[PDB]
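Step one of this worksheet: look at the structure below.
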Amino acid sequence: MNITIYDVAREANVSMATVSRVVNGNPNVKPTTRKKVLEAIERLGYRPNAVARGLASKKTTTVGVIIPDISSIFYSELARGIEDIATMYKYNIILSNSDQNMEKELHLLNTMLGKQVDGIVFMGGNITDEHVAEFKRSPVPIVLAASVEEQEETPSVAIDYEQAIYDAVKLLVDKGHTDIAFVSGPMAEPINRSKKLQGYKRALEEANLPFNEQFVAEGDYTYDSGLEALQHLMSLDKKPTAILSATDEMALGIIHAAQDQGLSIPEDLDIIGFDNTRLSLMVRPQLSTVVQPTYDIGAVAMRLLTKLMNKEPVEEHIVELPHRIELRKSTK
Amino acid sequence: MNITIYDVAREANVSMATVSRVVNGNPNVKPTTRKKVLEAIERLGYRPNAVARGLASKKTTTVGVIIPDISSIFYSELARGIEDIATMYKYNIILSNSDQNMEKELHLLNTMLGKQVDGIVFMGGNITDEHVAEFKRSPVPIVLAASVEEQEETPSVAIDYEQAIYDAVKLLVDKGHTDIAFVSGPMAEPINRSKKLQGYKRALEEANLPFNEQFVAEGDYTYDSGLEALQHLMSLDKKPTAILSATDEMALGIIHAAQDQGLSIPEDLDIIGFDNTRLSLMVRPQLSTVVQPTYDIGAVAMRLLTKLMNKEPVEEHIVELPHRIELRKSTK
Amino acid sequence: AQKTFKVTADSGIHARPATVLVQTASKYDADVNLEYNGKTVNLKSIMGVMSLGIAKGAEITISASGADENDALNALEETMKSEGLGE
Amino acid sequence: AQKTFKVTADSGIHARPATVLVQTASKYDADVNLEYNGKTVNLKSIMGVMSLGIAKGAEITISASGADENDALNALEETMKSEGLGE
DNA sequence: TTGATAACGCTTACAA
DNA sequence: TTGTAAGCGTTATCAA
């Protein structure tokens, strides 16, 4: 049974009211009184009950984070940013996994809003209108991170994926490649279908190259899918000379699946991954990837949320951080 | 004033108690009523406030989680285990990184106790007599996860690191090896200095093989510290024939580093990693490793905490989960 | 009820998959157990199932007795192969 | 006061280090700024610093102008070399 | 500067 | 079945 501000007020012949003022460093408190109750608290080892405070102040200095799978090398990186900038601004966090399950996502949202979070950072592969509905119904700000929202209604922080895949695809053409394949993530998700797959087709038709509906493999972000993807693209009568994966993890599957088939990277084929995760530095040959400031994305987003929670004016709720490419040994 | 349990009552023409019973699914509501109120709830857009629930009930259905760094391939996986068993038991989690900074740890502990968590799961690398003292005088139950505590008087769940290394070194010894090295983790943390290392030194003594200082390399969990450990060992006049890494990440550094010096794993060097993470598989050759049910650690730890939060009896506060070596191709 | 399988899953009976198996058995009234070459634990207990360390190439015996002790054994068998665990 | 550095960092001004540089510029009352490629942003603002996209190679220019614009610029240099972000 | 005293939103005996 | 009312620990509004 923790000690309340009443025990303190007792141990200092003062009223709960002044203890409260002393705990929040209220100016109008005679220095004699402040230090009297101050030391009093310490003598009692008084730790203020944040829930009780949360009821009265209607503010819990805690934001809720909804993420698909924190065990992921990508998301956990984003979680670090969100978490660092959060602590910076004295904000606690409630992290919950959704696994890209709509039911769970909207449920987590209800749950967090229920515990009175002062804000939310949302990450998901498929934001539907049903989401936007619930989002717009949130009493507290909501910021998206590394996610794609066709509706463009919720403030989000990320990078132009379509542009990114484009820059990559073109770069391969500038080096000669004519038959460039694409290994994507579940097409069910907009980020693959509407953003990455597009930036890929665009670079082609804009490079007069013919779209080959067989150079498009639909992996599932898994290392095995990317492993099973190269085994496929190397069967058709016409096989690619360069492959661009939507994520580094799939990339390794591609590198290896090929190495196991005899062909050696980059000699025979040229590979480019996406995200630039430590996975792309722990591979032989070192993987070239489309860079993405994963931590920055998480950190800029949480910083933006803080600006929205403090109710301070903000320009363009939809931010876009810059992206680049880092070629290594996986490309001649 | 904005849609509280009171407003719902006025609407369904009932008392606050019945609105509270219907909301909690208490089986004592005349169907025609439980319905009348669910109606009101809908029409009013009512959402129960958990904070107020917390104040009243004396618990918040959320636990605390102090992790050194969630962007770690290891700790993150251990986090997904905790989070999944918490959802199982209708519990939320408050995540926060400690970076192993004692100051931060003890502080997070105090914050979370402040936020009135119903329990905490702790993961650190250096539990001092003070940490122990702090834990012992906590209002709510505390449970360590995959951590080492010399004074072993705080419930915890993990594996026997001294035995796991021993088993791994023995295995290699039985394969006829005689000059076995050990690339460890920071000797600061006991897990490395007092467990993994001793497991290593013991296997050698029980084999009558002399201890060779030069065969003990101190990495820092960094894939790169892995590459460097190899270089140093393959730099000695008396090189090792097999190397045991205290971590897979370091092991891949070992494989690739030696792979670059021209050596041919496993033919020229037997390598064995530790953790059996997703990386173990995503390496060529496939990395043989000591399996540690990381996820299970995070899950059995949270499951243990639920028992303790529910003030129920428990057999043994210290729990050791089993381990096993999984040989791949990184070993003859 | 009763049934003996053979863990075919590489990771064995661990992680999420093990979790799912323990939840299923949890929703049925009848008592559910898991016997691994000798020791026997409560399939409705996360600690029990994960303490056996049941790795691939092992044989276990899932038993159920009580009310829904039938639908129980059936649902588990489904989960077993559904989650890609045992045969 | 102001000083120019040349981003030696392999990842440039990003990730944690970036966050560290910003938290340091905030420990001082002075008005710390950071210009790069013809654009100046507050060095205490995570959004500005990380929006520039400073990569390895480029050169920045840390500003300052206040009762402690000195102790600050110095402190800024400390971190600028501690994590290895230019010089 | 202080100190009574309502809110805050909901759980829970204790009653009816 | 359903209503009454006493908390739970802090903040916040008014007077002193």
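Residue numbering for chain C follows Swiss-Prot, covering 2-88 in order.
How was it done? The header gives X-ray crystallography, 3.0 Å.
Yeah, the Cβs are placed from backbone N, Cα and C, and that goes for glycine too.
A 10 Å cutoff on Cβ-Cβ distances gives C:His15 (active site, pros-phosphohistidine intermediate) a total of 24 other Cβ atoms nearby, all chains included. What Swiss-Prot lists as active site, pros-phosphohistidine intermediate is C:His15, and the listing cites experimental evidence.
For C:2-88, the entry in Swiss-Prot reads domain 'HPr', with the evidence type sequence analysis.
Neighbour count (other Cβ atoms within 10 Å of the Cβ, all protein chains): 17 for C:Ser46 (mutagenesis position). Under the DSSP three-state reduction, C:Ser46 (mutagenesis position) is assigned to coil, being neither helix nor strand. Under its mutagenesis annotations, Swiss-Prot gives C:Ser46 to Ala the following note: No phosphorylation by HPrK/P; abolishes the catabolite repressive effects of glucose on gluconate kinase, glucitol dehydrogenase, and the mannitol-specific catabolic enzymes.
A separation of roughly 13 Å, to the nearest angstrom, links the Cα atoms of C:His15 (active site, pros-phosphohistidine intermediate) and C:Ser46 (mutagenesis position).
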